[PDB]
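Here's the structure, in structure tokens; my notes come after.
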Amino acid sequence: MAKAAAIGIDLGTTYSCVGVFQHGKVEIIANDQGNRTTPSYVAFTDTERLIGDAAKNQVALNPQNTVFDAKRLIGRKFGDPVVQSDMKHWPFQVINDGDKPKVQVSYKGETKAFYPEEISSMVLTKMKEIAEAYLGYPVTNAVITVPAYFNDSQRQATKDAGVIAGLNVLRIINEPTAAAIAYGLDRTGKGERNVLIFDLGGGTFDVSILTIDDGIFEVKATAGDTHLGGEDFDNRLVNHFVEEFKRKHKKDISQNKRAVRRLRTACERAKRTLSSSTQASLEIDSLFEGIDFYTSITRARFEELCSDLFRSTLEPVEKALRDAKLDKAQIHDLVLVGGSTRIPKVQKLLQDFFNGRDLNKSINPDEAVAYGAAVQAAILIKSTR
Ligand SMILES: Nc1ncnc2c1nc(Cl)n2[C@@H]1O[C@H](CO)[C@@H](O)[C@H]1O
């Protein structure tokens with residue numbers, strides 16, 4: 001029953017996703033708000049602890065006690081230059097506990113501090129409860145994914161987050177490996193298969209090159225930008241609309257924190273619409289000083305606003321090919337991962353770079369990793385019996 005069941009979890013930097021392989025198909029499980037992905041956010045309030053959508057929805061009102069980006073800290077030492085650099089951009093406090101970072105917050109009126117693995121375990125607990133609500137019984141066996149460049153310390157702290165959350169961790173697998181499994185790229189028979197995974201998420205960009213030789217996976221190269229993602233494109237839209245509001249009304253809104261946040265969430269929504277329509281409309285009642293902001297933007301203007309950012313995704317692709325010592329024609333498969341790969345201009349740029357090649361994109365890109373993890377979790381639990 002439950003002992004023969006296993007889930008696949010994509011524990012992402014900004015969003016997490018959970019899947020289950022049953023009756024010959026993967027089911028990506030919707031949360032209690034009907035969303036197939038859940039924000040990797042944990043909020044600490046005066047009465048409760050919030051995880052996911054409810055935590056992301058109150059981030060504006062409670063920025064000091066709303067934790068996110070725990071995956072940027074997991075398995076790292078406080079002194080690490082990555083930690084020191086990132087800390088300058090977070091509104092929550094990061095403290096040092098014997099060269100280990102802890103996030104310090106106010107919870108139910110008391111000062112509390114948590115290890116990144118304790119924060120990630122609260123995200124994992126929510127994903128576990130989402131699966132349990134869908135299945136009707138508690139499931140404890142899980143496959144959890146990590147980026148291909150995670151070292152032993154980051155993988156061990158991710159497994160520890162799984163243990164704290166009450167999960168039996170069957171395996172820690174690489175995110176590009178889970179994506180290649182989702183597309184059945186390890187079941188093409190004999191001979192080495194070279195796969196490039198193009199993963200553009202909410203806050204990170206990763207390029208991975210894998211060789212699959214008779215079911216065996218090998219990471220040939222990893223490249224990317226840890227600080228490039230969908231949120232930079234939302235910010236380019238924000239800057240445009242701040243300048244358009246100034247041209248129409250002769251008023252600078254940039255300093256009004258509420259106006260900028262409402263504009264940011266509307267821009268994110270308009271950006272998503274621009275992936276399937278050639279225009280999107282913004283409808284913000286009383287944006288600033290009682291002034292409604294009802295406007296629109298074409299996909300052409302959006303592509304101009306992010307042009308330099310979209311083009312920058314091709315340098316890590318070339319860098320990964322040179323590190324792997326492979327030419328473009330030596331890559332058998334191109335796989336899209338991350339919600340931002342839905343942007344038509346991004347697909348066009350990657351397709352033209354690979355001389356007009358077809359892209360593997362039929363699986364929801366923000367769901368492909370959980371999909372593959374769910375497939376692996378089913379194979380692993382079946383072999384365990
Ligand atoms: N339809 C879309 N068109 C463009 N961007 C999208 C889309 N869906 C998501 Cl999710 N994202 C973005 O992907 C990230 C999460 O993986 C977020 O930045 C989200 O806005």
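Easy rule for this one: first residue shown is 1, then count along the chain.
The backbone N, Cα and C atoms fix where each Cβ goes, and this holds for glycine too.
What Swiss-Prot says about this one:
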MUTAGEN   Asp10 to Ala  Reduces affinity for ADP
BINDING   12-15, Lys71, 202-204, 268-275, 339-342  ATP binding site
MUTAGEN   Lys77 to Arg  Significant loss of acetylation and ATPase activity. Decreased binding to HOPX and HSP90 and increased binding to STUB1 and NAA10. Impaired capacity for protein refolding during the early phase after stress but shows normal protein degradation activity in the late phase
MUTAGEN   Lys77 to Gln  No loss of acetylation and ATPase activity. Exhibits normal protein refolding activity during the early phase but exhibits defects in ubiquitin-mediated protein degradation during the later phase
MUTAGEN   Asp199 to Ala  Reduces affinity for ADP
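Figure note: comparing Cβ neighbours within 10 Å for the mutagenesis positions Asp10, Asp199, the maximum is reached by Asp10. In this structure, the binding-site residues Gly12, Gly203 were compared by how many other Cβ atoms lie within 10 Å of their Cβ, and the smallest count belongs to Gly203. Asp199 (mutagenesis position) and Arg269 (ATP binding site) have their C-alpha atoms 21 Å apart, to the nearest angstrom. For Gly203 (ATP binding site) paired with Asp10 (mutagenesis position), the C-alpha to C-alpha distance reads 15 Å. For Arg272 (ATP binding site), applying a Cβ distance below 8 Å and a minimum sequence separation of six or more within one chain yields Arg342.
DSSP assigns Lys77 (mutagenesis position) to coil in the three-state reduction, placing it in neither a helix nor a strand. The most crowded of the binding-site residues listed here (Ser275, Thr341) is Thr341, judged by how many other CB atoms sit within 10 Å of its own CB.
Taking all protein chains in view, 23 other C-beta atoms sit within 10 angstroms of the C-beta of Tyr15 (ATP binding site).
The distance from the Cα of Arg269 (ATP binding site) to the Cα of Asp10 (mutagenesis position) comes to 23 Å.
Here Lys77 (mutagenesis position) is positioned 20 angstrom away from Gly12 (ATP binding site), judged by their C-alpha atoms. Under the DSSP three-state reduction, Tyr15 (ATP binding site) is assigned to strand. A Cβ distance below 6 Å to any atom of ligand 1 is met by none of the recorded positions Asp10, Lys77, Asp199, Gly203, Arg269, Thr341.
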